[PDB]
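J.: Got a structure for you, questions after.
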There are 2 protein chains.
Amino acid sequence: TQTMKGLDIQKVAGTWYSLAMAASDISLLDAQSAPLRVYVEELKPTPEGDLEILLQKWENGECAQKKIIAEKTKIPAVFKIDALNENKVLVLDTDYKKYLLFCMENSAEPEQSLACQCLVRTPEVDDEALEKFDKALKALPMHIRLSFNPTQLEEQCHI
Amino acid sequence: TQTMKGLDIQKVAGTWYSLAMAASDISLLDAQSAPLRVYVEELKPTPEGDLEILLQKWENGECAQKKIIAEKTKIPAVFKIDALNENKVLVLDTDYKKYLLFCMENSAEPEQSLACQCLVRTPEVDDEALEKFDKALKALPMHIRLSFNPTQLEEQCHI
Ligand SMILES: [Zn+2]
Ligand SMILES: [Zn+2]
Ligand SMILES: [Zn+2]
Ligand SMILES: [Zn+2]
Ligand SMILES: [Zn+2]
Ligand SMILES: [Zn+2]
């Protein structure tokens, strides 16, 4: 799994939308109740160089907002978390203005816990971003891949 | 959507397993409760040239067996059904001995109803069949794609 070189984490700040999702195990994304079925609303980088990830997630028959604190590490573009039974956030690529690709995994069991997403800044299907997502997914052993249509992209998590 | 030329429907008879699934709309396969989340157990061709499709499907908190009668039509490899809010079964390709690729759709709304599967005769992940599945999927506008691991392939529909 190759991460991004020369990530300036301050420039990913602002609103985002989850466009596409992929995972190594089907049950990680199967249904809205799935453990890693999460929709990113906002990335908030901190002065220390950490990354706060604001997202929506299905729980108790409703979409609830969660904040995840990703601590920076000695490896660039890799952040430590303690949520969703995952411990690492990996930023694969971003142009800052349009798209951002990232993955979540558990270091102990990366084959059974790898979930990757393609984010966009506006709720519009960007074919360029999807091409870069699929290109990055070639090396990884993914068993499920999702891509939201324009309607679903606007709705994100919803009942 | 291009169907198979020279299909001998008698030779698809016997046990099958659903290896991979793809659909044009996410909600068609999202979760076991999804309308087109079906697992093919057996294909039974009839003397008239029809195709009985035996499958398992989630309903009322349990996997229930369903039989679908696919009537042959003036087009080879295309069969008429009246189930799952679909009206057509399309056989894309098969070698008879290992794999079979097929799709289901509603003629009225093919973009919102297209669901395609890759079947294998034994519960073992066949990379060759998946390559042919993905090759056939290139032309179609799929928004979700699933591929079962060895464990899931053996379980098919299960609580
Ligand atoms: Zn601070
Ligand atoms: Zn910190
Ligand atoms: Zn579409
Ligand atoms: Zn008969
Ligand atoms: Zn008949
Ligand atoms: Zn695998």
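Here chain B follows Swiss-Prot, giving residues 20-178 in order.
Quick reminder: no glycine exception, Cβ is built from N, Cα and C everywhere.
Straight from Swiss-Prot, here's the annotation block:
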VARIANT   B:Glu61 to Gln  In variant D
VARIANT   B:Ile72 to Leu  In variant W
VARIANT   B:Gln75 to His  In variant C; found only in the Jersey breed
VARIANT   B:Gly80 to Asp  In variant A
VARIANT   B:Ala134 to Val  In variant A
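Surface or core, plus neighbours and distances: that's what I need for these features.
T.: With a cut-off of 8 Å between CB atoms and residues at least 6 apart in sequence, the same chain places B:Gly33, B:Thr34, B:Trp35, B:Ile72, B:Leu73 near B:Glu61 (variant position), listed in sequence order. Under the DSSP three-state reduction, B:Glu61 (variant position) is assigned to strand.
All protein chains included, B:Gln75 (variant position) registers 19 other Cβ atoms within 10 Å of its own Cβ.
Taken residue by residue with DSSP, B:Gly80 (variant position) is part of neither helix nor strand, so it is coil. Using a 10 Å radius centred on the Cβ of B:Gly80 (variant position) and all shown protein chains, the other Cβ atoms total 8.
Under a cutoff of 8 A between CB atoms, and with a sequence separation of 6+ in the same chain, the neighbours of B:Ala134 (variant position) are B:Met40, B:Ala41, B:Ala42, B:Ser43, B:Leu47, B:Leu48, B:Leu55, B:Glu105, B:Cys122, B:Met123, B:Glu124. The secondary structure of B:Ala134 (variant position), as reduced to three states from DSSP, is extended strand.
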J.: Taking the Cβ of B:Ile72 (variant position) as the centre, how many other Cβ atoms fall within a 10 Å radius?
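T.: Other Cβ atoms found within 10 Å: 22.
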